[PDB]
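Colleague: Before I ask anything, let me first share the structure, which is written out below as structure tokens.
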There are 4 protein chains.
Amino acid sequence: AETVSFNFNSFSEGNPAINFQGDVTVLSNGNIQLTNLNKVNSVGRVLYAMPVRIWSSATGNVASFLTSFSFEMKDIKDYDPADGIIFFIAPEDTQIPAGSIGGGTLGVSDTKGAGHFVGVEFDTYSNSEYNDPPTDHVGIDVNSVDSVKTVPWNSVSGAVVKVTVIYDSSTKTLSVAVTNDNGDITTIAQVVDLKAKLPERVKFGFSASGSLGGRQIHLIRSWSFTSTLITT
Amino acid sequence: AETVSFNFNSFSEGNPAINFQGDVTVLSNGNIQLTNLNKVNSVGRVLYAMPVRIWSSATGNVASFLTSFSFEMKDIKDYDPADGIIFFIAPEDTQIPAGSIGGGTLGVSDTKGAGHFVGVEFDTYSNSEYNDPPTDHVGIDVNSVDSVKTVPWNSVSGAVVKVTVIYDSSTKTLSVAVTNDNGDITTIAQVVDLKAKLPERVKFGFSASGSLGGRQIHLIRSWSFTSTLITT
Amino acid sequence: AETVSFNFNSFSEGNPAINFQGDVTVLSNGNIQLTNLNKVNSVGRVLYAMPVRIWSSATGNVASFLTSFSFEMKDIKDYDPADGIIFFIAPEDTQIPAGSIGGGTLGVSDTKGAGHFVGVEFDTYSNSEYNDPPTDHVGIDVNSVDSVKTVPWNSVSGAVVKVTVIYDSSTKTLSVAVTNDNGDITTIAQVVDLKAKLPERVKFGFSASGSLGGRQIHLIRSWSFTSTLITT
Amino acid sequence: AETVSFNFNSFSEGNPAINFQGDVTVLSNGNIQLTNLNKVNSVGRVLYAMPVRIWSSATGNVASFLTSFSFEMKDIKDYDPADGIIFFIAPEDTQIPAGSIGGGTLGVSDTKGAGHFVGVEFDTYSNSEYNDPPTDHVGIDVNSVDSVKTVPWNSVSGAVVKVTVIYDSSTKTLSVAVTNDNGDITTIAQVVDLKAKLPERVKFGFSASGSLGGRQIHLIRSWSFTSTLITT
Ligand SMILES: [Ca+2]
Ligand SMILES: [Ca+2]
Ligand SMILES: [Ca+2]
Ligand SMILES: [Ca+2]
Ligand SMILES: [Mn+2]
Ligand SMILES: [Mn+2]
Ligand SMILES: [Mn+2]
Ligand SMILES: [Mn+2]
């Protein structure tokens, strides 16, 4: 099999294994801060530099993967805690959409919420323009921030949140488990065919954004990942 | 929400939180050895002592859970490395079946391979009587050791294996991710309705067994668990 | 390390982790009401259902523990605001004393004020028979409601009180910090050798009582707990 | 009674309620980073600007206090994770010792490890000149870094550690409870006569230091405090 695995206990902005896009900044404690606090419509994205072959057009096999990460979102005075973080998967040439409005597009889609990526959002602001649930929520997005499926959640300012993700290739099921700060766990699962939605080679990463009047601290603290593709 | 959570980084004799059934022994290093290498048809089981309420007849909700543990199986001179470990979920009254032959029943089934439980097995011996695949394998068992779904695998003597299971209550999906010592991961997923196969209160634990001639070391090294039921 | 920890932000009817004894009620809000307002000499107690092993007889170790909870007492028309709440530790077989008069026994002692427990009381009525100080008070009780030590305090009808307690195994010091409504803190500390007054396995919980004439609302709103026993 | 109370969820540089001394800096996420990873004998300290009256001259009364704070220490590549953090109480005119060597003096003592203060350390490096135990430990310092009493502990890089301190005036008892990332708790308590060791008015705070070769990220994330002095 073809296995790809890495693990970041802390990041740095001079590492060739990480692509930075937008307002991304690495702090002295090793955390990655995706948005710029005093910047209007800020957008920041981080991507594992190396593309991962998630499927083969030769065999027809699709990879299974397991990945976990921890983030922190914190309020800043006089600003609406918005807009959220999104763990996404996209073609290897992915870029911040041209003329991005940041805000509720999460840095992955255009104005009407479309784009080419599959992902899991931790949305903290309800945009009715994207059919947002009326509360903080966790959602499964397939080429659009108009979530295929959402689950009410609760973002607690200043808390370290841990996430564990499993995609089983045979059932093509993507399931998510969020351990909150009060101990409670939140899960959400959805069947997504990666082969049909994405190309053979892709890039995984995180993206956060905000608007004018809607901003908050978006930090990524750690990240480990392992994918395995059977070559037979 | 109703949450149950715990974490064992080692075990000790006399902790009211754990129930021991059969040939279980607590090693001086904090590990739990499931079977007796000197007994024929050995069976050892360990359970979280408190029943967990997995679904409510009042509301109709089903809990979601995330649990992870790691184990090790090691070969012993002269005996066939058999038969394996199984993480299971059973009614509150659960006990080692009456006339257990151990062996391929894994300590949770009768002689024909039937019982009342839902569980994940790590089978190191192929029993044609239970329709086992020809190689070591990981399997999803619903009231039978004749697995509803299996996936090839390879037990390595002395290797520590780490496992992650996520049960998403809404899709009723149970997913597993196994991390071999070599780095490659193994996954298997299956929709299993817990509300349909089990009582409101259940118990969680691990079971292992052997035969005459089929024997090996079965160790549980750690276990963490968290379940959350959306209360009324 | 052998650790037990739990967190109840709210309570629910039917949870396997909570034992109710006497006049206990779970309100629609998740709060627990310890006494019945229409009953003479009412008593209600709520306990963490699992026995916790506080000291080991193998090694000579006693566990340290940190617990916090919040309660509220509130006046009811025409009745004297009595008698108070008590957070206690008792042998795992603990039960409301046979033919209990409620009142100043706080539901944990007998008519003479004796019993088998260690506890911190939030006493709202002065019982000269148990040598109560003349004002409301916080007391440390060792097998009796005639406190080993008390400190004046003031109960505010409808106020949410927060309490933190730390037991340090090495010195044997039980420390209590009470945070009133007006922000003021009240403290009390006492050396109590738990290994000499209690059995290895105990249960933790809250008890409240009233009499004819003496009645008020007794609520438990939350409770978190963590104990760690050095096993080695 | 005279009560002083505050609660910080994040700190800012333009805050006159806090005194910054030494290499201290405030990150964009609101954390206080006590040391400079680039400086050789970095020393950083942060003090609550307002002096607290811990005891009275008229009445021999001492104050009781309850305080809780969280921190995070993390390793940096090519440097020994040293030297630790210390919560301390000292004269209102306190300043970093002249010609401070950082290191094992924790920024509160001179070269022989002497000074005027009373504190709780989370020492991550073993200095024999100050008779340090051989492992990571928590200690009670009374005018010296050669602890009056210590307890073994473990500092986990990247982990958020919460602490709770209660000082009870009547028993003159200081006790601490540390919650590792693990769920496990460590406690330590000691009888310190605050009126015999410190002046009427004092300042509360934290300090951290490093050496050449010994350096790590030392952060303070939050801090709440309350103290009450009976003036009768
Ligand atoms: Ca949105
Ligand atoms: Ca078998
Ligand atoms: Ca009384
Ligand atoms: Ca030191
Ligand atoms: Mn959304
Ligand atoms: Mn099988
Ligand atoms: Mn009393
Ligand atoms: Mn020291």
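Swiss-Prot numbering applies to chain D: residues 24-255, in that order.
Structure determined by X-ray crystallography, 3.5 Å.
Cβ from N, Cα, C; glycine included.
Straight out of Swiss-Prot:
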- D:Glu115 to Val: In minor form (VARIANT)
- D:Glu144, D:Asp146, D:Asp155, D:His160: Mn(2+) binding site (BINDING)
- D:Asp146, D:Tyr148, D:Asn150, D:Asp155: Ca(2+) binding site (BINDING)
- D:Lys172 to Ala: In minor form (VARIANT)
- D:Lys185 to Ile: In minor form (VARIANT)
Colleague: What's the CA-CA gap between D:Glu144 (Mn(2+) binding site) and D:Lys172 (variant position) in angstrom, rounded?
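Modeller: Between the alpha carbons of D:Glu144 (Mn(2+) binding site) and D:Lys172 (variant position) there are 11 Å.
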Colleague: Around the recorded Mn(2+) site, report the further residues of that chain (criterion: Cβ within 8 Å of the mean position of the Cβ atoms of D:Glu144, D:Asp146, D:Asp155, D:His160; site residues excluded), sequence-ordered.
Modeller: D:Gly107, D:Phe145, D:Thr147, D:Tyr148, D:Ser149, D:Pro156, D:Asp159, D:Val161, D:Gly162, D:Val168, D:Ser170, D:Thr173
Colleague: Near D:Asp146 (Mn(2+) binding site), how many other Cβ atoms are within 10 Å of its Cβ?
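Modeller: The answer is 27.
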Colleague: For the recorded positions D:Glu115, D:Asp155, which one has its C-beta crowded by the most other C-beta atoms within 10 angstroms?
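Modeller: Per the Cβ count within 10 Å, the most buried is D:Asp155.
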Colleague: Sorted by position, what residues of the same chain at least six away from D:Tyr148 (Ca(2+) binding site) have a C-beta under 8 A from it?
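Modeller: In sequence order, the residues whose Cβ lies under 8 Å from that of D:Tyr148 (Ca(2+) binding site) (at least 6 apart) are D:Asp103, D:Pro104, D:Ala105, D:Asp106, D:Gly107, D:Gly127, D:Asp155, D:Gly237.
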Colleague: Just the number: how many Å between the Cα atoms of D:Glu115 (variant position) and D:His160 (Mn(2+) binding site)?
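Modeller: So the alpha carbons of D:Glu115 (variant position) and D:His160 (Mn(2+) binding site) sit roughly 28 Å from each other.
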Colleague: With respect to ligand 4, which members of the binding-site residues D:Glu144, D:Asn150, D:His160 satisfy a Cβ distance under 6 angstroms to one of its atoms?
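Modeller: Checked binding-site residues vs ligand 4; flagged D:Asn150.
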Colleague: Including all protein chains displayed, how many Cβ atoms other than that of D:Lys185 (variant position) lie within 10 Å of its Cβ?
Modeller: 17
Colleague: Checking proximity to ligand 8 here: which recorded positions out of D:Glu115, D:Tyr148, D:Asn150, D:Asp155, D:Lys172, D:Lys185 have their Cβ closer than 6 Å to it?
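Modeller: Listed by sequence, the hits are D:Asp155.
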Colleague: Applying the rule Cβ within 8 Å of the centroid of the Cβ atoms of D:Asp146, D:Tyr148, D:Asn150, D:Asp155, what extra residues of the same chain belong around the Ca(2+) site?
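Modeller: Residues close to the Ca(2+) site, other than D:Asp146, D:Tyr148, D:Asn150, D:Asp155: D:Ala105, D:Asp106, D:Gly107, D:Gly127, D:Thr147, D:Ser149, D:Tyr153, D:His160, D:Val168.
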Colleague: So what sits near D:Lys172 (variant position) in its own chain, CB-to-CB under 8 Å and at least six residues off in sequence?
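Modeller: Set apart from D:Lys172 (variant position) by at least 6 residues yet with Cβ under 8 Å, we have D:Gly162, D:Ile163, D:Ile211, D:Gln213.
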